[PDB]
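Student: Here it is: the structure, laid out below.
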Amino acid sequence: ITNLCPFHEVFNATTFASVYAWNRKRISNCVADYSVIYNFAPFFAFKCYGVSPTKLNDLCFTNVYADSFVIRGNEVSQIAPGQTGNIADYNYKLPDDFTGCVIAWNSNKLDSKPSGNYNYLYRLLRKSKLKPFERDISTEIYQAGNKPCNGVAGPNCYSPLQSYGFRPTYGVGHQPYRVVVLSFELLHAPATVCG
Amino acid sequence: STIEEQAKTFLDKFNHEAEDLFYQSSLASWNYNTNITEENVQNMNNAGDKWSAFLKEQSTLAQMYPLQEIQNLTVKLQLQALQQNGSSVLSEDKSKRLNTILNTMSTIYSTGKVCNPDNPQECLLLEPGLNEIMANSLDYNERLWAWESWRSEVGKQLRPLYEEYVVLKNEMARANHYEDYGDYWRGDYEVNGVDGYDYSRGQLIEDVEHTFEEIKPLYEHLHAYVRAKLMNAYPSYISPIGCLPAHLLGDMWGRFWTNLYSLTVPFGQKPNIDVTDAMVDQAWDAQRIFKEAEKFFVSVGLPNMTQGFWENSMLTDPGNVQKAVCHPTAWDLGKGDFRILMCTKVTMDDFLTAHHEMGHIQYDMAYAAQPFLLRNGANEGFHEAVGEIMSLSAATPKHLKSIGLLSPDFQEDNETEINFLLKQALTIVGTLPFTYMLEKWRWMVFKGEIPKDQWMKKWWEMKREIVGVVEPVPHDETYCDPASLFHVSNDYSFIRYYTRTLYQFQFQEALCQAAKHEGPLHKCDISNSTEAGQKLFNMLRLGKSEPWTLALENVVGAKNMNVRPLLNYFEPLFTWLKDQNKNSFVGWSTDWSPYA
Ligand SMILES: *[C@@H]1O[C@H](CO)[C@@H](O[C@@H]2O[C@H](CO)[C@@H](O[C@@H]3O[C@H](CO)[C@@H](O)[C@H](O)[C@@H]3O)[C@H](O)[C@H]2NC(C)=O)[C@H](O)[C@H]1NC(C)=O
Ligand SMILES: *[C@@H]1O[C@H](CO)[C@@H](O)[C@H](O)[C@H]1NC(C)=O
Ligand SMILES: *[C@@H]1O[C@H](CO)[C@@H](O)[C@H](O)[C@H]1NC(C)=O
Ligand SMILES: *[C@@H]1O[C@H](CO)[C@@H](O)[C@H](O)[C@H]1NC(C)=O
Ligand SMILES: *[C@@H]1O[C@H](CO)[C@@H](O)[C@H](O)[C@H]1NC(C)=O
Ligand SMILES: *[C@@H]1O[C@H](CO)[C@@H](O)[C@H](O)[C@H]1NC(C)=O
Ligand SMILES: [Zn+2]
């Protein structure tokens, strides 16, 4: 076979950044084989909206986008079409007509430390809801109050970013879950991606 | 924007930080309790100080928002909880001396030692030896000596300390909006803003008084029976018309009459139901004891335990090198972690206690979704009430036979039911007059109705009138009789036990109607009824979000506590007591006393 898609790069990256700054990786000009995806760890949630699970290999697309991030157990449901929640509206929004499969698996072994995995962050304060497929990384002190914050923290002035803490003893639903969202798009060009 | 949205964002930030900090503190405390060592103590102290500082800072911050502008019937309660001023409003010297008084009272209660009369060989602490002597020894003189010596040992020492304590706590309450410290304690039962479900702080006084007025006949008949039995046991000391002497009640303070089951047993021939030998023959261990307890909650429709719970929880005594505390406790550490710290052995009491603790954890799991501040029971009583209903249902002979510990051959007679009901009566009904009396005395002292020069006189007069207990050796104002009790010494509210005692039987009546039981309430098992489980889960999920009045309405169909379920529970014993008390005087006379 000429080419195989870098599925072992989007998965097994050993660091998925955070949901507020999600990795946007472009997959193109390769043969997409989902056999290795199935051969990876058992998936807590493997739901396909636009592309049928059976026809994943059959259908061909011009470009493939995979978004990798780490979210809590209960936040997995918010990553879906038509679902509203803190993560969905302020971190990452799947479009209304999203086509692809949401792939999630448990990462308590790697992403949890007894000291605490404060590195991962999420956003819980923002002025307006995010449009689909948008990235925001700039930290402006949230001005919920009537007075300008002047770029410092204090009364009615909170930093939008907040940290997940991941520990081995956490229960399922708060354990860190690794989610890589496969986005398939058709463009006015040769597909060059066939399974 | 509006302050309501500002308060909402503040609450979100506070919740998300407080969850992590509380988890750190809870994990430190769990580590200390499971494995006692200097490093663990240091970590727990650090975590506790950090959490206390964070709570103080957030409480100071939250005072910006006036509660008048908050409408959401949830943000208002969270902001009220934060604005309760855990930050000591008192002056620095006043706070330091209040902490000193609390520490001194705790130290005196814990290190109070009683020495033998004119014998310096041993000076006994209260808990290890003196309590056992009071519980099991049948010597009138020894019991009287133990009681009087403990009173003179602790109450005389703590009387000026208790006076300074009441003065300082009254000053703290006056600084706050509450009328007195009794009002501060009753504020937990208060409900404001929800018309048609509201409650008043003073309304608790009327409800408790009316409930005791309803209870009084049963307590009088049980008192007559116990008086007759204790007269048979001790011939000269007990009078027929007089009240019972204090030291013969069964414990140091008379709180519990469980020690009197041997002396007041209805039928000696009939053996009590106990499954220790059966469990040993079937070769059980603590893990499967807890599994059998879990199957009950699975049957009632509630969820089952977490794999993390099974992995982290220590249900078996480590023994040997490991050092740990063996007081049972159910821990909701936070963020989905639930554990039990229990040195469980193969005994029926341990099995029932395991049921009680897993009831605690089911409550904690149910209210997990709600915000951190509201992640508690609706009032102080519901949490142990939910534990106790499961404990009661677990011990039923129907449940025992369904599990298979009890043989199919056995059937229960009148005598077994009477014995079981009378044992649970001495456990449950007896403590209600004592709790009522202690809370009435303490509330009156806080309000100032009882003068300092008449503290103990009014205390013993009200005990003689209400609890029907007479002091063996007369005590002047130097003694401080209430100071001996643990809750009085360490400043714990005591009306929680009365409320729990009523609530558990209201819950049991409601869930037995849900399970469609026919017959006496005592032989009621809610195991396989999924209606009762759902009816309970309705309240369990609410937490503190809805008022406790609404939670109680949801479960039992009433907005107020009623003792009718308790009287329906003990009706068979009430009839048996009528029958046995035909030749015994009912009621007690105050005038008689052991002295003069
Ligand atoms: C007081 O404010 C709180 C918010 O701080 C209100 O909470 C309610 O919370 C639930 C969370 O489950 C919200 O429900 C959600 O609705 C979306 C939209 O349909 C749905 O996608 C989610 O799955 C979820 O069901 C609910 O909207 C929210 N209510 C309001 C009015 O925002 C609480 O109700 C407020 N209490 C009042 C009315 O005073
Ligand atoms: C707590 O004390 C502060 C003063 O330190 C006061 O401004 C605040 O209103 C008090 N809160 C309540 C509800 O007592
Ligand atoms: C217990 O919980 C597990 C999930 O942890 C679930 O699969 C199971 O059905 C539950 N009940 C029983 C009877 O095992
Ligand atoms: C308790 O904790 C210490 C660390 O402080 C550890 O070395 C020890 O193995 C633990 N267990 C016991 C039984 O001491
Ligand atoms: C509950 O259901 C189980 C189902 O096997 C049955 O064995 C058990 O006897 C039932 N218990 C009661 C008290 O009806
Ligand atoms: C219950 O009491 C009745 C009336 O004395 C008696 O005839 C009956 O046998 C009793 N049942 C037993 C022995 O439990
Ligand atoms: Zn309990």
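Easy rule for this one: first residue shown is 1, then count along the chain.
Method reported for this entry: electron microscopy, 2.8 Å.
Cβ atoms here come from the backbone N, Cα and C positions, even for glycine.
The note that Swiss-Prot attaches to the published mutagenesis A:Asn12 to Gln (Swiss-Prot position 343) is: Reduced viral infectivity. For the mutagenesis of A:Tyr122 to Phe (Swiss-Prot position 453), Swiss-Prot gives this note: Decreased HLA binding to NF9 epitope. Increased binding affinity to human ACE2. The structure shown keeps the original residue. Listed in Swiss-Prot as a mutagenesis experiment, A:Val152 to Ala (Swiss-Prot position 483) is described as follows: Increased resistance to neutralizing antibodies. Listed in Swiss-Prot is the mutagenesis experiment A:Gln162 to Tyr (Swiss-Prot position 493), annotated as follows: Reduced host ACE2-binding affinity in vitro. According to Swiss-Prot, the naturally occurring change A:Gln162 to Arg (Swiss-Prot position 493) is described as follows: In strain: Omicron/BA.1, Omicron/BA.2, Omicron/BA.2.12.1.
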Student: Write out the long-range same-chain contacts of A:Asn12 (mutagenesis position), meaning residues 6 or more apart in sequence whose Cβ is under 8 Å from its Cβ.
Tutor: A:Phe40
Student: Hey, how far is A:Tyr122 (mutagenesis position) from A:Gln162 (mutagenesis position), Cα to Cα, in Å?
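Tutor: Roughly 5 Å, rounded to the nearest whole number.
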Student: Of all the mutagenesis positions given, A:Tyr122, A:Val152, A:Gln162, which residue's CB has the most CB neighbours within 10 A?
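Tutor: Output for this query is A:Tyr122.
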Student: Sequence order please: the mutagenesis positions A:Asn12, A:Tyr122, A:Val152, A:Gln162 that have their Cβ under 8 Å from a chain B Cβ, otherwise just none.
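Tutor: Near chain B, the qualifying mutagenesis positions are A:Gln162.
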Student: Looking only at DSSP and grouping its letters into three states, which state does A:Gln162 (mutagenesis position) belong to?
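Tutor: It is in a strand.
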Student: Between the Cα atoms of A:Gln162 (mutagenesis position) and A:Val152 (mutagenesis position), find the distance and write it as a whole number of Å.
Tutor: 16
